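Report on the structure given below.
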Amino acid sequence: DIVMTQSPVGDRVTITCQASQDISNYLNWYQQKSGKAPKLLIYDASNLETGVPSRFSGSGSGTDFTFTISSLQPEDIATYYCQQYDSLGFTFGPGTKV
Amino acid sequence: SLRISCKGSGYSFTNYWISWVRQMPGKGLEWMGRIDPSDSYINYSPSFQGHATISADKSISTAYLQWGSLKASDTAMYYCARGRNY
Amino acid sequence: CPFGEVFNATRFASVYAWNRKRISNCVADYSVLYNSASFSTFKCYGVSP
């Protein structure tokens, strides 16, 4: 099979997403609240589903992507999951729990 | 065997998304799966092991959950409620 | 196994003429096959993954 490894208040925290192969811009993002369930907000990274705030944005191409928060808020505490899809199937990583 | 059911009323089940939450005591949020009625799209958890799968019956508006092999971690209370509109 | 031509076959028969074909002399990785969610229904009776 395919094995994947990832390394490693108000402080700068940056997380990264990795894939088995190059996935170009086929990325997914999740939003999680205290009592709530994760929901698909943006698919194909080019369509904004109605009702999703526009403050969420992404940049970068290739194999390196970065997530940055312009202004951390008490209501912005969340855990972000990264999902990728290709022509074969869907592979998930362990993720990071806060 | 033990079965848990959570059926809504007074609103269209197919027009309102339904999600399941698993949280045993002493742990955080561990999602397992969601279903899209339009195409039966199933999204799996990052720590999935193929333990349990979600299925729904459109004929009777009833959702069923079954375990392939019950273990210790399955003993937990689940959160069910009507979700966000569309 | 020749699953590519099975999944990409142009024409299929009716319900009363369901096709039965023997699968043998080939090796395939079913693990990746059932790891995906492409198939709406995947139910196994009498066996376990």
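Following Swiss-Prot, chain C residues are numbered 336-384, in order.
Recorded method for this deposit: electron microscopy, 2.8 Å.
The backbone N, Cα and C atoms fix where each Cβ goes, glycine too.
Natural sequence variation is annotated in Swiss-Prot for C:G339 to H, with the remark: In strain: Omicron/BA.2.75, Omicron/XBB.1.5, Omicron/EG.5.1. In this structure, C:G339 (variant position) is part of a helix by DSSP. C:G339 (variant position) is surrounded by 8 other CB atoms, counting those within 10 A of its CB over all protein chains shown.
Recorded in Swiss-Prot as a natural variant, C:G339 to D carries the remark: In strain: Omicron/BA.1, Omicron/BA.2, Omicron/BA.2.12.1, Omicron/BA.4, Omicron/BA.5, Omicron/BQ.1.1.
C:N343 to Q appears in Swiss-Prot as a mutagenesis experiment; the accompanying note says: Reduced viral infectivity.
Under 8 Å, Cβ to Cβ, and six or more positions away along its own chain, C:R346 (variant position) finds no residue. Natural variation at this site is recorded by Swiss-Prot as C:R346 to T, annotated: In strain: Omicron/BQ.1.1, Omicron/XBB.1.5, Omicron/EG.5.1.
Among the natural variants in Swiss-Prot is C:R346 to K, noted as: In strain: Mu/B.1.621.
Listed in Swiss-Prot is the natural variant C:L368 to I, annotated as follows: In strain: Omicron/XBB.1.5, Omicron/EG.5.1. The number of other CB atoms found within 10 A of the CB of C:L368 (variant position), across every protein chain shown, is 13.
According to Swiss-Prot, the naturally occurring change C:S371 to F is described as follows: In strain: Omicron/BA.2, Omicron/BA.2.12.1, Omicron/BA.2.75, Omicron/BA.4, Omicron/BA.5, Omicron/BQ.1.1, Omicron/XBB.1.5, Omicron/EG.5.1. The Cβ neighbour count for C:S371 (variant position), using a 10 Å radius over every protein chain in view, is 15.
Where Swiss-Prot documents C:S371 to L as a natural variant, the accompanying text is: In strain: Omicron/BA.1.
Swiss-Prot lists C:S373 to P among its natural variants, and the accompanying note reads: In strain: Omicron/BA.1, Omicron/BA.2, Omicron/BA.2.12.1, Omicron/BA.2.75, Omicron/BA.4, Omicron/BA.5, Omicron/BQ.1.1, Omicron/XBB.1.5, Omicron/EG.5.1. DSSP classifies C:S373 (variant position) as coil under the three-state reduction. Other C-beta atoms found within 10 angstroms of the C-beta of C:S373 (variant position) number 12, with every protein chain shown included.
Sequence-distant contacts of C:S375 (variant position), defined by Cβ-Cβ distance under 8 angstroms and a gap of at least six in the same chain, do not exist. According to Swiss-Prot, the natural variant C:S375 to F carries this note: In strain: Omicron/BA.1, Omicron/BA.2, Omicron/BA.2.12.1, Omicron/BA.2.75, Omicron/BA.4, Omicron/BA.5, Omicron/BQ.1.1, Omicron/XBB.1.5, Omicron/EG.5.1.
Looking at Swiss-Prot, the entry for natural variant C:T376 to A says: In strain: Omicron/BA.2, Omicron/BA.2.12.1, Omicron/BA.4, Omicron/BA.5, Omicron/BQ.1.1, Omicron/XBB.1.5, Omicron/EG.5.1. Listed in sequence order, there are no same-chain residues at least 6 apart in sequence whose CB falls under 8 Å from the CB of C:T376 (variant position).
A straight line from the CA of C:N343 (mutagenesis position) to the CA of C:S371 (variant position) spans 18 Å.
Of the recorded residues, C:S373 (variant position) and C:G339 (variant position) place their C-alpha atoms 15 Å from one another. Here the recorded positions are C:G339, C:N343, C:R346, C:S373, C:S375, and the ones sitting under 8 angstroms from chain B, going by CB atoms, are C:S375. The subset of recorded positions C:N343, C:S371, C:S375 lying near chain A, with Cβ atoms under 8 Å apart, consists of C:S371. A sphere of 10 angstroms centred on the C-beta of C:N343 (mutagenesis position) encloses 7 other C-beta atoms.
For the pair C:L368 (variant position) and C:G339 (variant position), the C-alpha distance works out to 12 angstrom.
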